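Here the structure comes first, spelled out in structure tokens, and everything after it is commentary.
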Amino acid sequence: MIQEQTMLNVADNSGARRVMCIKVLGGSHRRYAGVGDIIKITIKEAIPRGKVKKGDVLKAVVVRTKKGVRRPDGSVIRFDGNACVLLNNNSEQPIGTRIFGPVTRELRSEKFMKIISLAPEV
Amino acid sequence: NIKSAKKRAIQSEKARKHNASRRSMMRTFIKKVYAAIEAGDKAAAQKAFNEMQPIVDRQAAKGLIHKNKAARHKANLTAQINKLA
Amino acid sequence: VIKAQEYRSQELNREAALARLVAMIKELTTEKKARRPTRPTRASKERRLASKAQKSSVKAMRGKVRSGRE
Amino acid sequence: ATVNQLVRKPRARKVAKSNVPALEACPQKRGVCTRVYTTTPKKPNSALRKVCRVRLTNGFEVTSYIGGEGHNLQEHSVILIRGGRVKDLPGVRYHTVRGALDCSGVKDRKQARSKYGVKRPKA
RNA sequence: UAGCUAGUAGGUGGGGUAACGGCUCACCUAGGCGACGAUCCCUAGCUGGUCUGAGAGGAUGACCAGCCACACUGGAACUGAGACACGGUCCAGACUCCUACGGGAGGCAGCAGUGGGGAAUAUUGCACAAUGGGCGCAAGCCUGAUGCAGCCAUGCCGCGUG
RNA sequence: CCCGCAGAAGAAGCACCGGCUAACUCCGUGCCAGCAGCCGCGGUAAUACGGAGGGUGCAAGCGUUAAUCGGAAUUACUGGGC
Ligand SMILES: [Mg+2]
Ligand SMILES: [Mg+2]
Ligand SMILES: [Mg+2]
Ligand SMILES: [Mg+2]
Ligand SMILES: [Mg+2]
Ligand SMILES: [Mg+2]
């Protein structure tokens, strides 16, 4: 449930620190964003010499949610903080080089193979 | 972690384990002494001192500690002993 | 896009709009006059060369040279 | 004067500033020549000296003279700059080493050919 | 840049170092520094020297040698005669690359070299033949220290193009 | 390093030439193009520009631009002024 106006941490080293979800991509009047869901965000705060400056607008894929995905059996994984990985706005292609924090298996899709490799856990 | 001579990591950490054990032993005997000393009996004080003198002196001779450390320990501990009585 | 509402009647605002549009274009499309460069005047060049030559004369007779006297 | 006054507040050395700041103690600096045109000298010399406006590899955008008769310096030519005032155009405190870095030498300068960067007529 | 300082400045005691020492701790006192410039800010490795100069001085610290400091950044110890350690340990960190996805691994400010920077600077060389260096009783091995050559009119010096 | 080399034999450029600073003529250009360390040269005989000839000077180098000290007694203590 990463909807509009949701401030997100950055689970990689792109440069941002908090980014506001400004639109949930995919479908009309779609409200929320699970883990694998891509969102449109803007950088509400970036570190000084980051790869992206504050104010930019670009896509991002969620990787950690306070809500938590339910596994096929009924097991849930509720992180403590919503955080996403930045993506290029034309190619998916995450911007950052490293990736912090854990991730899940709902990320184990084609375009996010790079993310799931760089990611350390799950 | 480049050359051979990083056997030295083992050759040094094994020594550190043994050395820490020995230092803990030494200063536990010295703390026994100090406990006797603050307790209030030159009897127990000198008791611990006798049973600790070979310990500290041997650990000094073993190159673990330096002999001046045993010196200062024996000195001020004898001093505390005699001021208590 | 133009919003014309100052008058009290749509038949008046409907020409206020067209007036605003044509008056906009007539100056947003102007071809401002092109400023060609200007060259120093003949008399100014003559005064420059005059001063230059008088300075040349004084600076020439101001010096030291053994043309005549060996 | 007044050895006591000198003792209290001593005499000093006026640090003589450099008349080629963009060189900052470097013999030469390359530039991109963001402009290239002609400009008329000051009062007496009544001519059109060829000048350029360059952006060096040390951020110092400077106006630089263009030596010789004729050249092929353009908007994006990697050039090389030495010191030396023009004494004529107020503001030009530098030059260009002709005959290196895209700059051509004057046409077959027989004299001053080490300057103006022209190869020799092999004889 | 006119005030700064509170473990601060001392005292006593306890502790601690190889060693005295607020080194550290607990008390007692109000110290303690500061126009002879404290403090704060900018700059900088220091010296023998070097260049200039008549001399004082001015600029200065590339080579060689003496001393200090640092080892990707931050911190810490360990072992040790000696390190809080260039080619060791642990943690953290940014970066980068691997993977039997659990884990890792790395630190050219050594030589050579690459990319990059620049106006600008050289071989991914040879020998351990002397020298020194460590190891070893020693022979003998290791040594990109060195000794040599590679390259550049980069300086000084000498001879030729008659 | 040392003994034969049959043949000059494969081997001089660079700057300057108005004054400071030394070393001069012609040509072409004619405020143009250009030169310039400072003063400055250039409007038709230009010793200053470009070329040729010639001269001056250094030479396996020659100059240009850094950069420092000197001259600079222009931070003066030696060794200055009001
Ligand atoms: Mg004490
Ligand atoms: Mg580095
Ligand atoms: Mg290294
Ligand atoms: Mg070896
Ligand atoms: Mg001439
Ligand atoms: Mg005076």
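Sequential numbering from 1, following the chain as shown.
Method reported for this entry: electron microscopy, 3.2 Å.
Cβ from N, Cα, C; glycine included.
Experimental mutagenesis at this site is recorded by Swiss-Prot as A:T97 to A, annotated: Reduced RsfS binding. According to Swiss-Prot, the mutagenesis experiment A:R98 to A carries the annotation: Reduced RsfS binding. Swiss-Prot documents A:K114 to A as a published mutagenesis change and attaches the note Reduced RsfS binding. Under the heading of mutagenesis, Swiss-Prot lists A:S117 to A and annotates it as follows: No change in RsfS binding.
Remark: A:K114 (mutagenesis position) has A:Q93, A:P94 as non-local neighbours, by Cβ distance under 8 Å and separation of at least 6 in sequence. In the three-state DSSP classification, A:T97 (mutagenesis position) falls within coil. Between the CA atoms of A:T97 (mutagenesis position) and A:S117 (mutagenesis position) there is a gap of 11 Å.
Taking all protein chains in view, 11 other C-beta atoms sit within 10 angstroms of the C-beta of A:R98 (mutagenesis position). The distance from the Cα of A:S117 (mutagenesis position) to the Cα of A:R98 (mutagenesis position) comes to 10 Å.
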